[PDB]
Amino acid sequence: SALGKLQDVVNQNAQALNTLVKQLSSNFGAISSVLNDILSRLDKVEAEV
Amino acid sequence: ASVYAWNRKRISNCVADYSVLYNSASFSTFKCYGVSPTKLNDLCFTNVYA
């Protein structure tokens, strides 16, 4: 419990990265979160949007 | 079918060629959503319901 000032620096970087990485799962109004799905379902004129 | 009593045909456990469909100029309309017809032939599906 004495080392809080260092442990907090590891924790804040893990909270940031495990949010940045987890945002890859978000759809943002597209047909899928995973890019290969769009490229394997649509021709490029539809896929670009 | 009569349109309120609409037909549904299950398709499963089989192989198909959708270019046979999208090349067929007999179709007065042909449209696709969430998929492109020219890309259908690379896919597989859980079932299909026609």
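For chain A, we keep the numbers from Swiss-Prot: what you see runs 943-991, in order.
So how was this one determined? The header says electron microscopy, 3.7 Å.
The backbone N, Cα and C atoms fix where each Cβ goes, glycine too.
As recorded in Swiss-Prot:
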type: VARIANT; residues: A:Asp950 to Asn; note: In strain: Delta/B.1.617.2, Mu/B.1.621
type: VARIANT; residues: A:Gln954 to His; note: In strain: Omicron/BA.1, Omicron/BA.2, Omicron/BA.2.12.1, Omicron/BA.2.75, Omicron/BA.4, Omicron/BA.5, Omicron/BQ.1.1, Omicron/XBB.1.5, Omicron/EG.5.1
type: VARIANT; residues: A:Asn969 to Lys; note: In strain: Omicron/BA.1, Omicron/BA.2, Omicron/BA.2.12.1, Omicron/BA.2.75, Omicron/BA.4, Omicron/BA.5, Omicron/BQ.1.1, Omicron/XBB.1.5, Omicron/EG.5.1
type: VARIANT; residues: A:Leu981 to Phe; note: In strain: Omicron/BA.1
type: VARIANT; residues: A:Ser982 to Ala; note: In strain: Alpha/B.1.1.7
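Swiss-Prot feature annotations superimposed on the structure.
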residue: A:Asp950; record: variant position; CB count, 10 Å: 10
residue: A:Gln954; record: variant position; CB count, 10 Å: 10
residue: A:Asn969; record: variant position; CB count, 10 Å: 9
residue: A:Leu981; record: variant position; CB count, 10 Å: 13
residue: A:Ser982; record: variant position; CB count, 10 Å: 14
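The DSSP secondary structure for A:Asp950 (variant position) is helix.
Comparing CA positions across the variant positions A:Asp950, A:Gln954, A:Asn969, the one lying closest to A:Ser982 (variant position) turns out to be A:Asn969.
Those variant positions from A:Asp950, A:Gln954, A:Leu981, A:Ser982 lying by chain B, with Cβ under 8 Å from one of its Cβ atoms, are A:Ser982. Here A:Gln954 (variant position) is positioned 25 angstrom away from A:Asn969 (variant position), judged by their C-alpha atoms.
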